[PDB]
Amino acid sequence: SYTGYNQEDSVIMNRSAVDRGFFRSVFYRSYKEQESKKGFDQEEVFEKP
Amino acid sequence: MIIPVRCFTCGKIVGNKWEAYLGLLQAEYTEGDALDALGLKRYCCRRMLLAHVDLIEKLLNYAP
Amino acid sequence: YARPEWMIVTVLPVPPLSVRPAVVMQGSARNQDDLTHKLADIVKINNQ
Amino acid sequence: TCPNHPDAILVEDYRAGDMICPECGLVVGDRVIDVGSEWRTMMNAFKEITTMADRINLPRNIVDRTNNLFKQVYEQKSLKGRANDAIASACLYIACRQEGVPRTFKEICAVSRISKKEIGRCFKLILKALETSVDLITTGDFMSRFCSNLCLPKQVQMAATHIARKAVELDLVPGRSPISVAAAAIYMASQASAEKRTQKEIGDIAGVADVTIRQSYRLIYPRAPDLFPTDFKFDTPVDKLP
Amino acid sequence: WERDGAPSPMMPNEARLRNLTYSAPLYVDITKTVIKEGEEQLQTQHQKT
Amino acid sequence: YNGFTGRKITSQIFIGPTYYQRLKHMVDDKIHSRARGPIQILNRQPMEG
Amino acid sequence: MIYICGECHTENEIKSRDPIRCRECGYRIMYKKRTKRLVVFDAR
Amino acid sequence: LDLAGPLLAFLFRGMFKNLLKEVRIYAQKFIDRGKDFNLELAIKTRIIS
Ligand SMILES: [Zn+2]
Ligand SMILES: [Zn+2]
Ligand SMILES: [Zn+2]
């Protein structure tokens, strides 16, 4: 019980260890988009407006 | 994936000991003997090499 | 406030556009609410 | 519609979904933009069209184009008298041709239930009704499929592609259908290379009578070497071919 | 099957990348026999249907 | 020893290497606020935008 | 507008209109090339 | 425990029965019409796929 910040199932982490890569992780989010020509009137394409 | 540069606990350099550590193990050193040969006295630094998994080796088996 | 004759639907009310809005899907193709489709059916039979 | 700024281009805002005066800040419309919805952040024929397309494994986009064409000609009704399967087959052929992966009528009659004659008739009728056109087929269109249906390698495939393109270039085959020229070129590049194929197998795949393969192979028979690719490995001398 | 209709082996990664279904074609040998009450029997087999 | 003062802690602390795991649940993935946001057109009530 | 083939890793300039496909490989999975713009990382 | 196999075998028979039912319906139309039927056209491949 160091300073009361680990009470009730909480944890005190070393900031210096975190600075060194301790439990550093990557998060990858993948986004998929498809262009559909269904419908003669509407024809969506990829291009910067 | 790759050996950390610093020991998390104390900041000691560990990134230049993985290759030597593997070489020492190939020389029939016990894991503890190899760590002592490498100057890793604190068990926080011994933890770094004793528990390291070098996934970068298998990641290089995939062609870029 | 209430009469037995009023129970019979002689004139049918039409909900406002706020109650049933014109949703927009696939561009400018206005998607009418389910009420409009029933309202379209009601008026067609009523005229017939 | 800023009351202070008549005819002002209000700026859409995604924070609350309101349009704000471009230079006032006044919010015109409380939360009317509906940000979430706006910014992304007759039958038995479509059944039949999909039934046909599955027999060829052609991708769904071609089937969507096919269904669009079918709907269009079912509104024109300038060919109402035609059977619906016939219109479906002709639309499938026109879509395959429009996408740029054309098949032959014999590759649609092989799937549909109607004769190639009716497919061609309704195809012309549809091109006439829709007032559209389709680009002319070339010999390089039937090669990625003919050489792959055959077990030929990619080397023999590019070989036959080059032979056929040069042959139609050098006018060795005047007025002959691109499919027969494709079959002849594939036969040449096959007999020249490691995996040999007879006229029969190429006739089955391409849908060309072996007599036509012979006739359009004798037209490119004497000019064999200058058609082939220069850098071309083989185990049967291109200087000797049947 | 590509757009042109050329078959090619489908690798599991390509199925994952291109959002394909890792499916194998299924074929069945079908034997058809027809009798026309004319003391003749015609038996035709469609291999790998 | 106390990091802030350097004085020995009267109790001797149980300390050693333990295998810990970082869980997928990050606070950034969870923190979210709403303040006069994009209500629905039909219901005139809050919705995500 | 350079796209790297997923099979042979061939860099080929591809227009928006023309179909996406390896010029020589024929492969149909293409990866965009890394941006030429410079992005700063603090080694923290 | 119904693993992938037995679970898949449960689907296949239902889907194969539909396939056999479908060819029966397709053939019956042509047989009644008086004309023989094409086996390849009678099979609906989308039923199993
Ligand atoms: Zn250490
Ligand atoms: Zn203003
Ligand atoms: Zn490639």
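All residue numbers given for chain D refer to Swiss-Prot; the residues shown span 14-54, 114-314 in order.
So this one's electron microscopy, 3.0 Å, going by the header.
Cβ coordinates come from backbone N, Cα and C, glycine included.
In Swiss-Prot this protein carries:
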type	residues	note
BINDING	D:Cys15, D:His18, D:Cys34, D:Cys37	Zn(2+) binding site
MUTAGEN	D:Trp52 to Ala	Partial loss of HIV-1 Vpr binding
MUTAGEN	D:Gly153 to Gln	Decreases BREd-dependent pre-initiation complex formation
MUTAGEN	D:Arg185 to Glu	Reduces interaction with SSU72; when associated with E-193 or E-200. Inhibits interaction with VP16; when associated with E-193. Inhibits RNA pol II transcription activation induced by VP16 but does not affect basal transcription; when associated with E-193
MUTAGEN	D:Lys189 to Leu	Reduces interaction with VP16; when associated with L-185
MUTAGEN	D:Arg193 to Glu	Inhibits interaction with SSU72; when associated with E-185 or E-189. Inhibits interaction with VP16; when associated with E-185. Inhibits RNA pol II transcription activation induced by VP16 but does not affect basal transcription; when associated with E-185
MUTAGEN	D:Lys196 to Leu	Reduces interaction with VP16; when associated with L-200
MUTAGEN	D:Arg286 to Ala	Reduces DNA-binding
Distance-selected mutagenesis positions near ligand 2 (C-beta under 6 Å), from D:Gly153, D:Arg185, D:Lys189, D:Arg193, D:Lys196: none
Shell list (Zn(2+); ref centroid = CB of D:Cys15, D:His18, D:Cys34, D:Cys37; cutoff 8 A): D:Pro16, D:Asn17, D:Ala21, D:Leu23, D:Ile33, D:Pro35, D:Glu36, D:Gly38, D:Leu39, D:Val41
D:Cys37 (Zn(2+) binding site) and D:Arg286 (mutagenesis position), Cα-Cα, nearest whole angstrom: 81
Under 8 Å by Cβ from D:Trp52 (mutagenesis position), counting only residues of that chain that are 6 or more apart: D:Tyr27
All-chain count of other Cβ atoms within 10 Å of D:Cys15 (Zn(2+) binding site): 19
Secondary-structure category, per DSSP, in which D:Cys34 (Zn(2+) binding site) falls: coil
Greatest C-beta neighbour count within 10 angstroms, which of the binding-site residues D:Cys34, D:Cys37: D:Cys34
Of the binding-site residues listed as D:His18, D:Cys34, D:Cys37, the one whose CA lies nearest the CA of D:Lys189 (mutagenesis position): D:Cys34
Recorded positions in contact range of chain H, given that the Cβ distance is under 8 Å, out of D:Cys37, D:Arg185, D:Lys196: D:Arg185
Number of Cβ atoms other than its own within 10 Å, given for D:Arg286 (mutagenesis position): 16
Cα proximity to D:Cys34 (Zn(2+) binding site), best match among mutagenesis positions D:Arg185, D:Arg193, D:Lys196: D:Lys196
Sparsest-packed among the mutagenesis positions, when each Cβ's other Cβ atoms within 10 Å are tallied, from D:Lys189, D:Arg193: D:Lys189
Among D:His18, D:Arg185, D:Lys196 [recorded positions], residue with fewest other Cβ within 10 Å: D:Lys196
Pairwise CA distance, D:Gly153 (mutagenesis position) versus D:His18 (Zn(2+) binding site), rounded so that it is a whole Å: 62
